[PDB]
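Asks: Following this message is one structure expressed as structure tokens.
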Amino acid sequence: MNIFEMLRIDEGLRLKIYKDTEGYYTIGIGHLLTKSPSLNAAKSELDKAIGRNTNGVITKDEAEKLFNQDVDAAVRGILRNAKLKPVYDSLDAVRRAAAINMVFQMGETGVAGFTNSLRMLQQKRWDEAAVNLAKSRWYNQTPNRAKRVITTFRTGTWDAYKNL
Ligand SMILES: Fc1c(F)c(F)c(F)c(F)c1F
Ligand SMILES: [Cl-]
């Protein structure tokens with residue numbers, strides 16, 4: 001297991017424009033297109049992302065290409081964020097994947113309220129961190145995925161992704 005296989009499980013793969021858990025137009029492996037309610041606006045973003053006139057449908061190769069870029073961009077974002085870099089640097093590689101997972105799903109604006117969780121993770125207070133992480137809109141709206149990500153932070157293992 002690694003961040004790519006992990007996010008592939010959590011995000012799935014769909015080759016036509018679909019709406020994510022929040023109702024936003026998305027494609028491929030959790031590639032958010034736009035928060036706009038306009039499908040035409042989504043299609044435009046898709047064409048710009050892929051570099052061709054797609055009309056809402058992409059190939060598996062194209063989806064994986066966007067996916068690699070999105071994972072790369074999430075990591076690069078963490079490393080450029082003063083509030084996230086120290087915690088991320090303090091973690092082992094399995095828990096780093098869990099961190100990248102959260103940023104991929106909610107962005108850096110989404111993780112701004114996790115200040116206390118982040119402190120507990122940097123302190124390696126894994127059970128306490130896990131309890132704090134669950135006290136969130138994130139956990140309530142996507143409990144099954146949050147539980148997997150939280151178990152990864154708690155244990156530093158891939159146990160929550162075995163069987164899947
Ligand atoms: F970068 C992050 C981390 F290193 C974390 F450990 C974490 F919980 C987050 F939500 C992050 F965005
Ligand atoms: Cl479509």
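The way this entry was determined, per its header, is X-ray crystallography, 2.0 Å.
Cβ atoms are placed via backbone N, Cα and C, with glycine included.
What Swiss-Prot says about the mutagenesis result for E11 to N is this: Loss of 84% of enzymatic activity. According to Swiss-Prot, the mutagenesis experiment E11 to Q carries the annotation: Complete loss of activity. Taken from Swiss-Prot, the feature active site, proton donor/acceptor covers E11, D20, and the record attributes it to experimental evidence. One mutagenesis experiment named in Swiss-Prot is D20 to C, and its note says Nearly no effet on specific enzymatic activity. Under its mutagenesis entries, Swiss-Prot includes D20 to E or Q with the note: Loss of 99% of enzymatic activity. As a published mutagenesis entry, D20 to A, N, S or T appears in Swiss-Prot alongside the note: Complete loss of enzymatic activity. One mutagenesis experiment catalogued in Swiss-Prot, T26 to E, is accompanied by this note: Complete loss of activity at neutral pH; covalently bound substrate. Quoted from Swiss-Prot, the note attached to the mutagenesis of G30 to F states: Almost complete loss of enzymatic activity. The enzyme is destabilized by 1.5 kcal/mol. Residues or ranges marked as substrate binding site in Swiss-Prot: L32, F104, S117, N132. Annotation of the mutagenesis experiment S117 to I in Swiss-Prot: 500-fold decrease in enzymatic activity. Record note (Swiss-Prot), mutagenesis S117 to F: 10-fold decrease in enzymatic activity. The unchanged residue is displayed. Under the heading of mutagenesis, Swiss-Prot lists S117 to V and annotates it as follows: 50-fold decrease in enzymatic activity. Looking at Swiss-Prot, you'll find the mutagenesis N132 to M or F noted as follows: 2-fold decrease in enzymatic activity. According to Swiss-Prot, the experimentally introduced change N132 to I is described as follows: 5-fold decrease in enzymatic activity.
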Asks: Can you give me the same-chain residues 6 or more apart in sequence from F104 (substrate binding site) with a CB-CB distance under 8 Å?
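Replies: Non-local contacts for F104 (substrate binding site): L7, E11, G30, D70, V71, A74.
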Asks: Sort the mutagenesis positions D20, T26, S117, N132 by C-alpha distance from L32 (substrate binding site) and give me just the closest.
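Replies: Answer for the nearest of the mutagenesis positions: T26.
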Asks: Quick check for the class: what is the C-alpha distance, in angstrom and rounded, between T26 (mutagenesis position) and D20 (mutagenesis position)?
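Replies: Pair distance, Cα basis, whole Å: 6 Å.
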Asks: Between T26, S117, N132, which of the mutagenesis positions has its C-beta surrounded by the fewest other C-beta atoms within 10 Å?
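Replies: Comparing Cβ neighbours within 10 Å for the mutagenesis positions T26, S117, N132, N132 has the fewest.
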Asks: Using Cα coordinates, what distance in whole Å links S117 (mutagenesis position) and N132 (mutagenesis position)?
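Replies: If we compare the Cα positions of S117 (mutagenesis position) and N132 (mutagenesis position), the gap is 6 Å.
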Asks: State the Cα to Cα distance, in Å, between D20 (mutagenesis position) and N132 (mutagenesis position), rounded to an integer.
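Replies: Here the two Cα atoms are 25 Å apart.
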Asks: Would you count the other CB atoms within 10 A of the CB of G30 (mutagenesis position), including those on all shown protein chains?
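Replies: Neighbour count, Cβ to Cβ under the 10 Å cut-off: 21.
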Asks: Across all chains shown, how many C-beta atoms besides its own are within 10 angstroms of the C-beta of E11 (mutagenesis position)?
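Replies: Cβ-Cβ neighbours of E11 (mutagenesis position) within 10 Å number 20.
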Asks: Rounded to a whole angstrom, what is the largest C-alpha distance between any two of the residues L32, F104, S117, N132 that the record assigns to substrate?
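Replies: If we measure all Cα pairs in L32, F104, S117, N132, the largest is 27 Å.
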Asks: Where does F104 (substrate binding site) sit by DSSP, helix, strand or coil?
Replies: helix
Asks: Once the DSSP letters are reduced so that anything not helix or strand counts as coil, what is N132 (mutagenesis position)?
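Replies: Its secondary structure by DSSP: helix.
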